[PDB]
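A short write-up of the structure that comes next.
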Amino acid sequence: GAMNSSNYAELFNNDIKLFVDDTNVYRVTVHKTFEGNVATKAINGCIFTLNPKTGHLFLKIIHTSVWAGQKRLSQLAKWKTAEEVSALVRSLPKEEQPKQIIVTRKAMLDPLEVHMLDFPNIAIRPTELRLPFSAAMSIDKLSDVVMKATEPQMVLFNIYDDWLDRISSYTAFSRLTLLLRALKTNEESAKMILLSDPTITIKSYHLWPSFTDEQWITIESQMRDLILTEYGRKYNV
Amino acid sequence: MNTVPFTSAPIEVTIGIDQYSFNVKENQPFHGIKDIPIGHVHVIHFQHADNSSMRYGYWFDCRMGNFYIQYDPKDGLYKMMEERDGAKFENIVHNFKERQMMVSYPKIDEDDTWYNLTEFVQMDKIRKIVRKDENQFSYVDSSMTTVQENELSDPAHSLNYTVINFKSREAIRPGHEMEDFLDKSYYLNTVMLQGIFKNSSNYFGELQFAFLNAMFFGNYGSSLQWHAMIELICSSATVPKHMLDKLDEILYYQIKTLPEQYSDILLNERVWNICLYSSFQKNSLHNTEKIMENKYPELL
């Protein structure tokens, strides 16, 4: 059933699994028309499909052309997500196919189940975790490849950079969720924290800066502080 | 007008005959039911006074043979049997009628209720859902599971309703996932109507049979099947106009007959709310929507 705090270590075991987040698939700007009505303009989106054990990110870029002449786009976006995840699974060799797919939003369960009828042994699961994967588009290199896309494209990343050389998957996931939670709560402040010292850079082949173990502890502290500062505002507590 | 004689009534029992029911006392001189209308299936059903668990009964059609009920003290139930000797049977019935030891099927002349509940129900279709080929009548009870319930365990004692599953490869064409899941017309019209049932009359017959087993026996699997067959039509954007108009009549009579006190266990809130208020056919079931809103406004 549902993935929660109780069964959290399951993410880092040797059963291949993917998280699927559909929150950036259908993206719009809302604007006024000449006549003073409101209209939307779609911008490029992405499916965020992540192996939490390895850090392998299957970023399927959703080009605005897929919405052309379609109705009920927020409904279609879930089915298009399920179609592309299904296509990704079929594209993988059998020994690389997930045993479980965890959707971050319960509205993805039926679309994904129906698209995966051919894979009765792949479990489709919700989660009680509130995962900040919506903030993926605050990672500059992921935002840049999505916005520049002129056609549907899949791009492969490792969202953990080289962290697994030094830390476990559990710790890598905890760092990623803290970074994304900070970026989601106060993007400006989080990015300031990540780039304030110009001597620490992002390698061409990486998403995040090349922090030493001690620098990561400092950064992680600064992100926790950011999240608590922000929370003390939201709620006046 | 046909007769189902009883050898005797050795245990106190509530006897149902279609939508009617009568209490018989232990060793009461009761010898059966006469004036049963020819032209319809019928169901004769039992609930023992000393163990109200296991409602059970027999679907039959008096055109298909001479049937009687005899209590079996070993298996502890009233059994239907066929009498192959016409003249013995005629002589048994004539004697019990002369001694007025039979209840009369109590049909009001104006009253089309049973026809309306069984319009599409055929004994030959019942005998394919309920497999016991040596008998011309069919035993059903409260506890019998469906082929579908048994997949999710004695196959010989199962209700072989047509399996309907909205998240199945049968229901969903490769490449038409969203279309077929949100609009079940493919599944209704091609797979079920053209493919399996051959026509709307067979589909309605099974729907009506499922409802009557749900109502008369509290058969949970039958209730699931009745709701699945309603939902498959209501969830299809493309349904022939005659089928929608006929479904509205079918459901109206079903909702009219349902005991008011069983609405809580016999009606699925989600299915009925979806069918009447959100589905493609939300505005196609005028009679049904009106009786449901007046009789069961709580459920909705």
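Our numbering is plain: 1 for the first residue shown, then up by one each step along the chain.
This deposition comes from X-ray crystallography, 1.5 Å.
Cβ atoms are placed via backbone N, Cα and C, with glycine included.
Here is what Swiss-Prot records for this protein:
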type: MUTAGEN; residues: A:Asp21 to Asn (Swiss-Prot position 1853); note: Reduced growth at 30 degrees Celsius. Strongly reduced growth at 16 degrees Celsius
type: MUTAGEN; residues: A:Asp22 to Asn (Swiss-Prot position 1854); note: Reduced growth at 30 degrees Celsius. Strongly reduced growth at 16 degrees Celsius
type: MUTAGEN; residues: A:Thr23 to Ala (Swiss-Prot position 1855); note: Reduced growth at 30 degrees Celsius. Strongly reduced growth at 16 degrees Celsius
type: MUTAGEN; residues: A:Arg105 to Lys (Swiss-Prot position 1937); note: Severely impaired growth. Reduced growth at 30 degrees Celsius. Strongly reduced growth at 16 degrees Celsius
A:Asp21 (mutagenesis position), number of other Cβ atoms within 10 Å:
22
In all the protein chains shown, the tally of other Cβ atoms within 10 Å of the Cβ of A:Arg105 (mutagenesis position) is 17
Taking the Cβ of A:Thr23 (mutagenesis position) as the centre, how many other Cβ atoms fall within a 10 Å radius?
21
How far is it from A:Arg105 (mutagenesis position) to A:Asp22 (mutagenesis position), counting Cα to Cα, in Å?
8
In which DSSP state, out of helix, strand and coil, do we find A:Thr23 (mutagenesis position)?
coil
Give me the long-range Cβ neighbours of A:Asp22 (mutagenesis position): same chain, 6+ apart, Cβ under 8 Å, in sequence order.
A:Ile47, A:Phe48, A:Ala77, A:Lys78, A:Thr81, A:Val103, A:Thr104, A:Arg105, A:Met108
Determine, from DSSP, whether A:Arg105 (mutagenesis position) sits in helix, strand or coil.
coil
